[PDB]
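**Student:** Sharing a structure with you now.
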Amino acid sequence: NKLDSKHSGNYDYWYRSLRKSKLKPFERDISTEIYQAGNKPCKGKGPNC
Amino acid sequence: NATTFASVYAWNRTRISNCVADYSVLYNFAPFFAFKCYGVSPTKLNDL
Ligand SMILES: *[C@@H]1O[C@H](CO)[C@@H](O)[C@H](O)[C@H]1NC(C)=O
Ligand SMILES: *[C@@H]1O[C@H](CO)[C@@H](O)[C@H](O)[C@H]1NC(C)=O
């Protein structure tokens, strides 16, 4: 807390929450591709994306 | 799809039980901008 806390908020660090499948152990995912919900294609921020 | 929504200080509370929750309709809504889930996977709601 006394090394990685900013009064305005620390947005430099992130986590991944949306992906098609869970990660196998010791696997690294770095892509920032958008997530698709259902079968509707995704091209940007919006419904199901 | 309620026509009238309650105020923030008087937020309406509703209880839903003994039924099947269909989250596909929830995902189908277009004007949805902010959707955050904590403690559970949003894509696993249809299973849990
Ligand atoms: C390795 O890359 C392939 C092809 O993109 C992908 O399907 C697979 O999940 C990746 N495996 C790991 C362990 O990152
Ligand atoms: C508001 O909550 C009441 C019970 O407190 C319920 O009967 C009513 O249907 C709710 N209305 C809406 C629009 O959710």
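Shown for chain A, in order and in Swiss-Prot numbering: 439-482, 484-488.
This entry, so its header tells us, was determined using electron microscopy, 3.3 Å.
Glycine is treated like the rest: Cβ placed from N, Cα and C.
Pulled these from Swiss-Prot:
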type    : residues    : note
MUTAGEN : A:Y453 to F : Decreased HLA binding to NF9 epitope. Increased binding affinity to human ACE2
MUTAGEN : A:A475 to V : Increased resistance to neutralizing antibodies
VARIANT : A:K444 to T : In strain: Omicron/BQ.1.1
VARIANT : A:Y453 to F : In strain: B.1.1.298
**Student:** Take the recorded positions A:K444, A:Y453, A:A475 and keep those with a Cβ under 8 Å from any chain B Cβ; what remains?
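**Tutor:** In terms of proximity to chain B, the recorded positions that count are A:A475, given in sequence order.
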**Student:** Would you mind sorting out which recorded positions among A:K444, A:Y453, A:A475 put a C-beta under 6 angstroms from ligand 2?
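**Tutor:** Checked recorded positions vs ligand 2; nothing flagged, none.
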**Student:** Would you count the other CB atoms within 10 A of the CB of A:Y453 (mutagenesis position), including those on all shown protein chains?
**Tutor:** 4
**Student:** In whole Å, how far does the CA atom of A:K444 (variant position) lie from that of A:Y453 (mutagenesis position)?
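**Tutor:** Cα of A:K444 (variant position) to Cα of A:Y453 (mutagenesis position) measures 18 Å after rounding.
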**Student:** Quick check for the class: what is the C-alpha distance, in angstrom and rounded, between A:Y453 (mutagenesis position) and A:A475 (mutagenesis position)?
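**Tutor:** So the Cα of A:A475 (mutagenesis position) lies 19 Å away from that of A:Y453 (mutagenesis position).
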